[PDB]
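**Student:** Before I ask anything, here is the structure I am working with.
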Amino acid sequence: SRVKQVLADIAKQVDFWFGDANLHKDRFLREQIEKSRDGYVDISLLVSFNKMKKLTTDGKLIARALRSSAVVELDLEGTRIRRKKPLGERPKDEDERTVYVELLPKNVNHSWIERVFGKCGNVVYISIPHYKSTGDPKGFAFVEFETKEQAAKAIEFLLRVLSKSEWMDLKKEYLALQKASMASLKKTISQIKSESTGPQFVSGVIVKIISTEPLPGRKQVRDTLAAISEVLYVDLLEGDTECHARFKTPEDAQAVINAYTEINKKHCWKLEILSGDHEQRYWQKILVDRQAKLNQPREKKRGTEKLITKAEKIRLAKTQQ
Amino acid sequence: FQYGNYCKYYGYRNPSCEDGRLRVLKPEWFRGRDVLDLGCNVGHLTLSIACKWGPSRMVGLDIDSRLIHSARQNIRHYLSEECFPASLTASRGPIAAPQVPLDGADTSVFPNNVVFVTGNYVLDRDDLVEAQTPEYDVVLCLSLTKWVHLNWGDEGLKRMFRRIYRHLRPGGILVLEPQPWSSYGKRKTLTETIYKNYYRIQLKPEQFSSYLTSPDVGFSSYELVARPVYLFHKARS
RNA sequence: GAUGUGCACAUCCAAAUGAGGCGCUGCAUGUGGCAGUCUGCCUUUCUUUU
Ligand SMILES: Nc1ncnc2c1ncn2[C@@H]1O[C@H](CSCC[C@H](N)C(=O)O)[C@@H](O)[C@H]1O
C-alpha cells in the first residue's frame, strides 16, 4: 500500500533524525532535545522541516508511523516523541570509518548515494556541500559507513574513493607545497625590490556639476577634470545626475568653469562655483565623509591575492621593459 | 554577457591536447616572432601555441578583466605538475607561484615569454590610431569580427583594422577568420546598441577582402588557405 | 543547447565560475590606500536531509 510506504518513510526519516549520526552532527535538533524537561519535542516542530513537507502534514499519522520503531518512543498523546536511548560522547572511530568520494554526476540526492553504496555497506550519514545555496552539488561527497570494516570493503569495491585520513594527509602535503613555493617567490620579490585634521578649508574651490544625462564613472570624470586643472576630490554617486569637485586653488576652479570648450560643449554639463551656505554645507559633508571613512574599520584583503597581484604587475613591468 | 565573453570550456589538460584549431595552422610563421593575440578568453589556444612552436614573445589581449584572471590561473596550472583531489584545488588555487623573471635570465622558455594584458583594442578615434607604432610580427584576429562589429559599427571596425595595420612591422602578416553574415541576426536583441548598430550595418563580411586591400588600410596582398582562413601580407621592407 | 512553422523566420534558455569566511599591525586617509603580519589564518563552509 502507498499509505504503508508513507508510514515507512516517516519512520525512516524520524529514525535518521534520531540516529546517532545526525544527533552528533546537527546542533539545532540536539538543542531542541537539550532545551526541554525529560528530553522532548512536539511533532509540529518536526512537520516544519523541509523533507517532512513532501510526505505528510498530519501529526497523528506520524504518531501512528512511530508505533513500531527501533529507537524513538511516545509518552501519552502521540504529540511528543523522546529519544528512548541516552546519548553520550562522540565516537572516535567514525573519523577512521568516514569515506571521501569524488567525481559525482551532478544530480545530487541523498537517495542517489544510498542506492549506489547501500549494497556495499550500511550507509548511516551523508554530507553533500551545496554551491553557496545555489542548490548545485559541488562535485564531491562524504559517506559514513558503519563498524569501519564495511568502509574498508567499499574502498576496495570501487568514482574516486579514498579514506578520510588519506585525504587529510594529501591536504597537508598540498598546503605545505604551496606554502614553500610562495615563500621562495616571496623572497625573490623581496630581493628584486632590495636590489632595485584633513584638507584645509579654501573658499572658491567647490565646483558643482549638474547634468541631464547620467554621469560617467569616477575615473572618467577624474580624467576629464584633471586634464585642465589640479583635482583634489571628485564626489560622485554611481547613478546620480549631479556631482561635485574640490580643487587645490580657486584659480584651478576658475580655469575649470571658464573651460566652456573642453567641458560644457563636449558633455552637456552645468558647472558652477558654490559659495556661501551651499559651500559651507558641502564642507560639512566633507567633514562627515572624512569622519565616516575614518570611523569605518579597514577593508580586508587576502594576503595571497595581494601577493599574486603584486607579482603579476611586476611580471608585466619587467616584460614591457 | 554582451561582448561574447565565455567563462566556459575550462581546460585542465596541458598543451598536448588542444581545441581543434592547431592542426589547421602552419608553424612556419610563429618561430622567433613577436605575436599579439586578440580575443583570447583563457588562452587555451595561446598556451598551446606557446608550448610547442616556441614563439619569442606572445601577448594575449582581452577586454574581460575578470577572465584574464582565469587565464593566469591556467598559466600557473602548468608549472605545478610536480594525484590531488579536485575539491582542494577548486578552493585553494593551483600550487605554483606566478613565475617572475630574474633581471639576468633567459627568455623563450615555456612559460616565461607569454603575458596576458587586459585592455580595449578599439580606441574609437582615428587620430589615436595614426599615432601608433609597429611592434609585432604576427597578429592573430580570429572569431572576433562579429562581436566588435555589432558592438562598435563599421566605424570601430575600421578603427580596429587601421590599428592592426599600424602595429605590424614591415614583413609582418595578419591571420583572419571572420564570422559569416547569416549568424548575426540571432544575437540582435541582446542590448539596444547591438540592435541599432546591426540595423546600421553597411559592410558585408565579403567586402572585408576588398576593404583591407583598399588604400584606407593599406594591406598589399592576400590569400586564403584551408569558416575560411585569410592571410594578409604587409608590403616587404 | 531546444521548440513551432516553411537551410529561412520567430521564440526560449545562456552564467562549465572564483576570490567565499574571519582577523592583527603601523603609517596614511572625504585622497577612492600603502608596507608588513608563517602563502596572515581557515574552507567538508557564508550549507537546513536543521
Ligand atoms: N574590443 C575587443 N578587443 C579585444 N578583444 C575583445 C574585444 N571585445 C571582445 N573581445 C574578446 O574576444 C573574444 C572572442 S571569443 C573567441 C575565442 C578565442 N579566440 C579562442 O580561440 O579561444 C571574447 O572572449 C572577448 O572577450
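Throughout, chain B uses Swiss-Prot numbering, with the displayed residues spanning 413-494, 522-665, 676-686 in order.
Every residue, even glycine, has its Cβ placed from backbone N, Cα and C.
Pulled from Swiss-Prot, these are the listed features:
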- B:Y421 to A: Nearly abolished methyltransferase activity (MUTAGEN)
- B:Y422, B:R433, B:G451, B:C452, B:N453, B:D474, B:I475, B:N559, B:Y560, B:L581: S-adenosyl-L-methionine binding site (BINDING)
- B:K585 to A: Decreased methyltransferase activity (MUTAGEN)
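Context for these features, please: burial, neighbours, distances.
**Tutor:** Under the three-state DSSP scheme, B:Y421 (mutagenesis position) falls in the coil class.
For B:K585 (mutagenesis position), applying a Cβ distance below 8 Å and a minimum sequence separation of six or more within one chain yields B:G416, B:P617, B:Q618, B:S622, B:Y623, B:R626.
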**Student:** What does DSSP assign B:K585 (mutagenesis position), in three states?
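**Tutor:** Once the DSSP labels are grouped into three classes, B:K585 (mutagenesis position) ends up as helix.
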**Student:** Quick check: in three-state DSSP terms, what is B:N453 (S-adenosyl-L-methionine binding site)?
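**Tutor:** Assignment for B:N453 (S-adenosyl-L-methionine binding site) reads coil.
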**Student:** Suppose we screen the binding-site residues B:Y422, B:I475, B:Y560 by Cβ distance to ligand 1 with a cut-off under 6 Å; which survive, in sequence order?
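**Tutor:** Close enough to ligand 1 are B:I475, B:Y560.
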**Student:** Taking B:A665 and B:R676 as the residues either side of an unmodelled run of 10, what is the Cα-Cα distance to the nearest Å?
**Tutor:** 9
**Student:** Could you state the whole-number distance in Å separating the C-alpha atoms of B:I475 (S-adenosyl-L-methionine binding site) and B:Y421 (mutagenesis position)?
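**Tutor:** About 18 Å separate the Cα atoms of these two residues.
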**Student:** Which of B:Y421, B:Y422, B:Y560 has the fewest nearby Cβ atoms, counting only those within 10 Å, among these recorded positions?
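**Tutor:** Lowest Cβ count within 10 Å among the recorded positions (B:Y421, B:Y422, B:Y560) is B:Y421.
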**Student:** Quick check on the gap: how many Å separate the Cα of B:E494 from the Cα of B:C522, given the 27 unmodelled residues in between?
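**Tutor:** Cα to Cα, the distance spanning the unmodelled stretch is 10 Å.
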